[PDB]
Amino acid sequence: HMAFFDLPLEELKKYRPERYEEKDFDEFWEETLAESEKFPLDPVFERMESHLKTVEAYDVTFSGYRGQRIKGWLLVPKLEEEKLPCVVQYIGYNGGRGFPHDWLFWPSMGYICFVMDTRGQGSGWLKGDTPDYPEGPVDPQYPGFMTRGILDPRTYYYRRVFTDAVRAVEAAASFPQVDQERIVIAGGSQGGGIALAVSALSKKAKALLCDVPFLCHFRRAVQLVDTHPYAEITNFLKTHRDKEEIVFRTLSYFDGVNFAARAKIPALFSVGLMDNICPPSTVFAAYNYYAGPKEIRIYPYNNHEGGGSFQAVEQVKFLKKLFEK
Amino acid sequence: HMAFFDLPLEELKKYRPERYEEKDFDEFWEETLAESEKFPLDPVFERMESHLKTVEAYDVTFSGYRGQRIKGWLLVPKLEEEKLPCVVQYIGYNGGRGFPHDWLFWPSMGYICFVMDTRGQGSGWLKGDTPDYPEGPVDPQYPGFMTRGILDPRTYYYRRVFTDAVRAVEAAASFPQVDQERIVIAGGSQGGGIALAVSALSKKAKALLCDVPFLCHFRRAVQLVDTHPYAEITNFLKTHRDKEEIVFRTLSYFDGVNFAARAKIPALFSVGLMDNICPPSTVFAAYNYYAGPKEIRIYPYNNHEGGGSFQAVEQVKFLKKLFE
Amino acid sequence: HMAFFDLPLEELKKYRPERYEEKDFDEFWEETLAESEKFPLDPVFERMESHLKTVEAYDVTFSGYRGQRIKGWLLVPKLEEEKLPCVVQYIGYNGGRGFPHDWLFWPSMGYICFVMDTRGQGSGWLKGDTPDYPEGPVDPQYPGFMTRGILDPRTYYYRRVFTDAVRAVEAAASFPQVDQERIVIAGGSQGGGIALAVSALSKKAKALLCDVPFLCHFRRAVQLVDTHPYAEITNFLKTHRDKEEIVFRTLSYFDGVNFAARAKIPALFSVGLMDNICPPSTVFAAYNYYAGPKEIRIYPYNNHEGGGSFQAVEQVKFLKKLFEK
Amino acid sequence: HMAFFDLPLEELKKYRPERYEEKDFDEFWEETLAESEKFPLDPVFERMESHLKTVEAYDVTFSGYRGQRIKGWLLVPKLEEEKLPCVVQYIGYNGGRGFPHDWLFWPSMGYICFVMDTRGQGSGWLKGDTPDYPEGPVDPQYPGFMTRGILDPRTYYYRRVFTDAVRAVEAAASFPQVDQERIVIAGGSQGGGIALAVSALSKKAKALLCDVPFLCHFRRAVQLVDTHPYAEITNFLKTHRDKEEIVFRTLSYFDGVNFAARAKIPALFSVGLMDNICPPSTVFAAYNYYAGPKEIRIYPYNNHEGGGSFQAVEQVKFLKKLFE
Amino acid sequence: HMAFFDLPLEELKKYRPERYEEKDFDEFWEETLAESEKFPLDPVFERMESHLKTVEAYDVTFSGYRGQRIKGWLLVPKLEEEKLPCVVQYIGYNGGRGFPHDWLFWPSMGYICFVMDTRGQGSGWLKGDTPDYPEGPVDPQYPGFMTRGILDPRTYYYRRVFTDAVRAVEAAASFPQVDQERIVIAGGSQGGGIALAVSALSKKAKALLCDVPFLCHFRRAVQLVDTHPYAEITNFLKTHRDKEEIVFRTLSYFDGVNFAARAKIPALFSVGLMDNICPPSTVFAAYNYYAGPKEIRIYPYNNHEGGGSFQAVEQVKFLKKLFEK
Amino acid sequence: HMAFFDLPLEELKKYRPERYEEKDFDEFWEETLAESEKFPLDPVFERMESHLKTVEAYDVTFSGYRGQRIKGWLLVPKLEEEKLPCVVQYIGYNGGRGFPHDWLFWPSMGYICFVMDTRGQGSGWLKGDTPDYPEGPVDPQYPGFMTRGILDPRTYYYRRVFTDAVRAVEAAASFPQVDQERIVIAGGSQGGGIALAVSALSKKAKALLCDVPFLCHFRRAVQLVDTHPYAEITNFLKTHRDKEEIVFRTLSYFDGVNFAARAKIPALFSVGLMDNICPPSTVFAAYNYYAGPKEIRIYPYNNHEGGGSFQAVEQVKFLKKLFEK
Ligand SMILES: [Ca+2]
Ligand SMILES: [Ca+2]
Ligand SMILES: [Ca+2]
Ligand SMILES: [Ca+2]
Ligand SMILES: [Ca+2]
Ligand SMILES: [Ca+2]
Ligand SMILES: [Ca+2]
Ligand SMILES: [Ca+2]
């Protein structure tokens, strides 16, 4: 067999495929957010009995999509400064909020960390505590989250997740020790696709950290790789042979490329050139359309792990320099 | 690597592991069926335009779990006889009702065939048209159907599927040309596990055809094989390390072995001794506890395909002799 | 690894590679057929005791290559019409005629169905009952049928199969209830390659159904995919490093592309764009050279399963419309 | 997945499963050999132009099964001794006689080497030049040689190979520089199963070298491993679900374990305890029933490669001691 | 294929296979430690520039095997307490000390953390900075560390690693804020096997954390699994067919089962019943022979990940109770 | 999955990628060889008691890199001619000199054969007896030999191997029955890469046999294939994300393409076009830059086995014609 390869790096850097979105993309999202804003946010922070000594940990509950109650953690490092910067952290596919001690990186660097639990997931590599609540009937689907409600953008799973995620920034901003001028939205892989949505839809985010982003350039992802989770879509289309146009129409409303074209905040991206889960052409498509000030860290030899702890160093340096003005 | 192997056949034939079920197993199912019976069945058969010439095809809708509307097909062979025997057909994992022409076997053999669509699935190997409707919140789960609602038997996905399947036999029986003395429940793999449940829960079924059954002896299945779909449960338990006792309690209410101990109608089973999706020990555990008159066809060299078209011949000969 | 991909669709639709055949291609086939016609067809249809109720089943025996007796099934739906249309069904690799109840589709749609057993196979996924009878010595070969007798077109396995298949249509035509104006030849995968040969060699076929055809564009197939059964040819060539020119000369006489260029009857093809057993470039090469009226159904997300039950629907609609003209 | 393991070594050393053969096993082989002996052997040795300098190479042709003409190589080391000992070398599955320079080991150790080409193979890992000639119709079969004619011992492929192989020893013995008191029959894997047959059927062989033998204890092999080529039999049985008894009856006539029970010449065996192509329980079954003086070299950590060049050293030493 | 399974749990709980060690096992280790103690430990702690805010990070250097200079990190949480408890952390196969921010768990829980870099590794999943120094010639070996110097225990790779690890505890104990009554040795997988050796050889360790231990019951490991790294041994033995007795003789001196029989400090073990890297029978053999006060957490459905974050919670609670006395 | 494919043959035939070497490449090698030449070669040939009858077998010892003692075999066929031609044979990755009877081909063809043992390997498919002796510290590395000392060309493993190999030709030339006008350097795979280095560095070699060469065009190899052993370099780079430039700078001094540009003796190459261990583009890059008289045998359907026994025949014929003048 042939080892994975995408477009050459010189082509990746110029890759700007034709965008496809419906004319009501913005109106869809405006209505979605307006509907959810009719419910009070009702943020709840409850301090936990914990063995943690350098951080205070809080159980979080807030109202996400249509008032539905989403879990999280808030880790506050024990420091003298009265207002601290904050990272809102979104989680990779099949993960959930786990335990507070699973998210010590940002607090150790002096940042408040808001970890948003992902509705209905939390059963693959880290446990979760938040259910999904569907729009009535749960249509035929392929196992997983990628095709859950895919026949209509109004019923699609990521409509609810992205709305949760925009509301999570509001919930973080409500914590009294959070410096609202230094709120960062962050994620890798599904988390990066969520953060990319939030960068276009939120008014409160001040910077984006976007690693090896998933949920980008769907039509290309499906043709390029046979890995999960993009293969969920392919397997659905293999069966539902009459639904191709509808499937990609729905997905157009949730595509990171279309959000990137609307985002204005400063962003640090990362990409692995041998990543066969989130292919480099899908990541570069999103990066290249990203409309805010931007940088990308390129890891030529890395698969889905990306830059690992090297990239974490880059992120801390990037934010320090940004927030010095 | 090591080739798949289960217990030797001589051990499989005596394999009767200790059963685990809760005290309220029967009460759970009695309440479930009573609550769904409060909605009218409202079976609808709508003759469709079709290119089929030897068969009349109907679009089916009936009320399953809690009045929720389930799709299916009814295929009636064009024959002179006024009352015909009927097979109620349940579908394998990730399948759905597909097209009428996907179910030509039983009609061709002179049987009315009622194909029940599987709620929420239909996206893997044959398309489906029936949604699931959850009991409120859809809890954290691993991709698929095996762990959907698994923390409480009341919320568990197969509660709804098994209720649909019991109601499907009532729907079939309400068709005027069906001979109610010759209603057969049939399935292979997930369909076999569904049919095994129906064999204990239904009052209308007269015979069971149970091929290579899934949804049997969960605790053993999860230790034995790393194949999907049983690995969905294993993967959930890898993450939710605190939920093991709860998971297996819930599953006990849906285990084919526990239904088999309650079933009284005549049954023909099949098993593939090299089946690593539905291991022979889980299938023999169910067969060995099956409380009605029973036979099993054993296919020593077959994987999940079982007896294939050979077993289809065994089934037709079995039912002919039974109903004489 | 890399996920399978062939030429882009826009290139596939224009793909007309240079054809290679010997100057005696037609003479080879004329002599082959003339030599087999010297034996009487002697078609025998024997009614069977069956549990089937909507269809009458017949055990079939007829003379194929050089008078050799080939088995089949004939399924006749119980309908009032005195002359019925007929599908001659060829079978995929490692399959055979199985049981009569394995072929209920076409009879259920009102067609007589003649299923031809495949000589010497019948041991992979459906049982068969017909032997092969070689031209004397059985030369060194790689396991399978693809290299059986490959050093000479006169000894090659598919010379015998394709002659059996041309005689199968004569056998079907001899059944009294068959409408000879509505004889269809049909197959998928090896069956599709057999059917493609018959479309060029038979005088009795009126329409072709050709799904995901095997036995097409061998030189491309062997360099594109490492899957069986094309890999049998590759494996033979890895060992018999002196026989490359002879192997591809022999295969030129049996290539679906060379038959397609001679076929004049109306045809419906199908192709799976992710099919790595019968690659889309080999299928499109045959489709593009096909010299009769033609259509193709394209399944972008399907592998070797092709259009499945969706394509069955297309085939029934195609034939209904054709035979109403 | 799980890593391959067979019976523990202590159990392997005592493993003597019940043997199955038909009452006419000996008569079947007596009648097969007598029929082929009615054609003259007509051994032809044709010196070749070669770049080889330490060895003389001959193109061999002789009559095997029913007078059919089998190819081979004869390699004679250029030594002063007027009569030399001889190794008759059988080849592994999908191999053939290749080139003369592929068989330099035994000649370099001072032995004449007769390499028998394998009918109809020669297309996997080493080229071959000898065709098969079937007993009329070539029945339905799974790809390969293991199920070619398997529905009748008289049509089965290995009937013709084993007969060739017995005649190969007669052909080698006819070469004037061969010392007939020091004729060795040798093989690994398919070669070893061939050699094991020849050790029971030939009158001319004086010693057996049998490495990691294939064609042994078929019923166990098929249940134990899913590797090729034993899997060819399994796959044929998955489809021809009515032919199980007939398949194993045929195979009984060709099983190394039944030949081993009849062999009287001295033998050196080898076995790899992690061999998942020729499992150690099938090899030990044949070794344990072997009726002549015998030794086995056991390689606990090796797969199908066995003892490799270490074993080759064992074989040279074994034969030197034996022929002193 | 067959999914991985070891002995049933009820058998695992009683599994005490016969131990094999040479008569000079203790003398070998006494001599090894005495020889390395002749070089000064010369521990160096160098406060480094870091973006970490809740922790003080130190570059560590100390003398391990025969005076050779080994790297590490020391992470000290910023807390008012003047003496703190300490975890000496050993690293999994193909890993190294990485960056200080890779080891935030224990400091966040109020423990000083001493992370020992692994000589010659650090190139698989986390970077390292410490070379190996062989005893003269580097004999023929299979790729990796398992068979490096395996023909003599005096030249074997893990002789040098285990001596470094015993000296790492002495280096940690020399830090003035370390409470010497609360020094813990900890590791998972290779780290667990190192920690197990240290639990027998060190005089300063007060508690052992030993997760999914590697380097245990080699003869069984090599029989049971075909995974790396145990398969490095098998692959060496496949080639060096004359060296079986020598290989297992050497390995006996480094076997966690033989150290466990000598260890007296309180321990918490963990085991995954589906672990095919470190099989449960090799782990239970070590646990069952462990001579100090002991508990084991059993994870029936987990592979080599073990208890993950659940086990981390178990470790924190275990130590808190132990050191309350 | 996608089956392996490299550039089309017509492109391979013209493939001359831009070469990268440091401006001290020649000076590095001149100094390396001069430093090793300060130690006496001290060749030792000791006749063995052997069961071989057509060949005399000698145990060889000679001084390779910096006086270090390297093992080998010398096989002398028993012929009347007083001086014989000689093949110096280098060995594939994870192999060693094995037993004398493993190398009977060249002696049987009337050539003396000098088999050089490969330092530190000999544990994968054929046993070896020669250790490595590192330049002091053995830095962090990935399992295997490709990354051993890779951070500095002075410490790199192949500096020592290539020096041994140049000295092996001198050792061979010292045997009294060797005709020094007919000394051939030969290898496949790692052996071919070693031989290619020797063809530029040795003054005594008269012809090169170079099959499916490894150690060629590293930057391309690492992008193209995910197979071992080239993946050892990729794996090292995935972790040491800061060391890319250094790694490829080191490797430039050991790249077969750069030696090929300097080699002047006649050469026979071979290449398998389906070889995914040594890709055809890396082999053709070296062949195309080869500066001496050259021929290549192309095996379009072979993987890493190349031309096998067919190529052995090509080699014997090639050398016969060459040495006839
Ligand atoms: Ca708009
Ligand atoms: Ca009760
Ligand atoms: Ca309708
Ligand atoms: Ca012509
Ligand atoms: Ca007898
Ligand atoms: Ca002692
Ligand atoms: Ca420092
Ligand atoms: Ca220079």
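Count begins at 1; order follows the chain as displayed.
Header lists the method as X-ray crystallography, 2.1 Å.
Cβ coordinates are placed from backbone N, Cα and C, and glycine is handled just like the others.
These come from Swiss-Prot:
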type: MUTAGEN; residues: B:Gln89 to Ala (Swiss-Prot position 88); note: Minimal change in catalytic efficiency toward acetate substrates
type: MUTAGEN; residues: B:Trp103 to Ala (Swiss-Prot position 102); note: Minimal change in catalytic efficiency toward the acetate substrates
type: MUTAGEN; residues: B:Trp106 to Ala (Swiss-Prot position 105); note: Minimal change in catalytic efficiency toward the acetate substrates
type: MUTAGEN; residues: B:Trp125 to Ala (Swiss-Prot position 124); note: Minimal change in catalytic efficiency toward the acetate substrates
type: MUTAGEN; residues: B:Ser189 to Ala (Swiss-Prot position 188); note: Activity abolished towards fluoroscein diacetoxymethyl ether
type: ACT_SITE; residues: B:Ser189; note: active site, nucleophile
type: BINDING; residues: B:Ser189; note: paraoxon binding site
type: ACT_SITE; residues: B:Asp275; note: active site, charge relay system
type: ACT_SITE; residues: B:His304; note: active site, charge relay system
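Distribution of Swiss-Prot features across the structure.
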residue	record	DSSP (3 states)
B:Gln89	mutagenesis position	strand
B:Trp103	mutagenesis position	coil
B:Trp125	mutagenesis position	coil
B:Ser189	mutagenesis position	coil
B:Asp275	active site, charge relay system	coil
B:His304	active site, charge relay system	coil
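The Cβ of B:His304 (active site, charge relay system) lies under 8 Å from the Cβ of B:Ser189, B:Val212, B:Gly272, B:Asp275, B:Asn276, B:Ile277, B:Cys278, each of these being in the same chain and 6 or more residues away along the sequence. The number of other Cβ atoms within 10 Å of the Cβ belonging to B:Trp103 (mutagenesis position), over all protein chains shown, comes to 23. In this structure, the CA atom of B:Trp106 (mutagenesis position) is 20 Å away from the CA atom of B:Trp125 (mutagenesis position).
Over all protein chains present, the Cβ of B:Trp106 (mutagenesis position) has 26 other Cβ atoms lying within 10 Å. Most buried of the mutagenesis positions B:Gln89, B:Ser189, judged by other Cβ atoms within 10 Å, is B:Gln89. Of all the recorded positions given, namely B:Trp125, B:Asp275, the one with the smallest number of surrounding CB atoms inside 10 A is B:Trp125. Distance between Cα atoms for B:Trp103 (mutagenesis position) and B:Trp125 (mutagenesis position): 14 Å, as a whole number. Cα-Cα distance from B:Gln89 (mutagenesis position) to B:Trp125 (mutagenesis position): 16 Å (rounded to the nearest whole number).
In sequence order, B:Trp125 are the recorded positions among B:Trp125, B:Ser189, B:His304 whose C-beta falls under 8 Å from a C-beta of chain A.
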